[PDB]
Amino acid sequence: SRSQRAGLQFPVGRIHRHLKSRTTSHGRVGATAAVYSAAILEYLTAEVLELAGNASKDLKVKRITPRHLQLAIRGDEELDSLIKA
Amino acid sequence: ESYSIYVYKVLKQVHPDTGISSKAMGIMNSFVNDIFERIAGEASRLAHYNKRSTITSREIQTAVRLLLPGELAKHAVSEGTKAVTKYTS
Amino acid sequence: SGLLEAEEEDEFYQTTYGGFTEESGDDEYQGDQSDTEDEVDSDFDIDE
């Protein structure tokens, strides 16, 4: 599976399928682009879930919840701007 | 599409012992999908604007730098480069 | 930076991804719809 080859838990392959779906006429997507998108997605999700598990005063969350997600992103004002973009 | 399983895998990566509800991963699905859309759209915009019919490491990297705010852009670019190296190598 | 965003309204968050507020009927996500395995098409290894 191409996902582990990139060390990415997310599907670089289905991701590249989506990329092809969202290209212009004759608009192709390189494998490097597929894995790059999967990697940025994995890192963003990793930071968001890291702070969501840590989205609390005790810095640990048993079950990640929408509120924990708002705290992770909003409190991560970088992610606040990124999502609000 | 369907990425919730890989969402949980990344959650284990960051937090091997953290569970998460159904709607919380729905929110993650929306978040990842929309950021994925932003990146792919910017990359295809550059490809269409340029003679590059291809979307490559250059395209996704430039899109990541353009969209993400500062340190986020730096981290995302570094991770994309690292994963491109991993996959290509 | 934590309190500065709180004093102001976070209406954007309130309407983001079906809301970020805690709700009911939110089961611990069980698993896939039987589509967990990744998939490709014939043109991933195409040169750039």
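Residues displayed in chain A correspond, in order, to Swiss-Prot positions 19-103.
Each Cβ is built from the backbone N, Cα and C atoms, and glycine gets one as well.
Here is what Swiss-Prot says about this protein:
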MUTAGEN   A:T83 to I  Decreases interaction with VPS72. Almost abolishes interaction with VPS72; when associated with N-93. Abolishes interaction with VPS72; when associated with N-93 and IG-101
MUTAGEN   A:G93 to N  Decreases interaction with VPS72. Almost abolishes interaction with VPS72; when associated with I-83. Abolishes interaction with VPS72; when associated with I-83 and IG-101
MUTAGEN   A:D98 to N  No effect on interaction with VPS72
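Here A:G93 (mutagenesis position) comes close to A:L69, A:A73: these same-chain residues lie at least six apart in sequence, with C-beta atoms under 8 angstroms from its C-beta. Annotated pair A:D98 (mutagenesis position) and A:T83 (mutagenesis position), C-alpha to C-alpha distance, rounded: 17 Å. In this structure, of the mutagenesis positions A:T83, A:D98, the smallest number of CB atoms within 10 A of the CB marks A:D98.
According to its DSSP assignment, A:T83 (mutagenesis position) is coil. DSSP gives A:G93 (mutagenesis position) a helix state.
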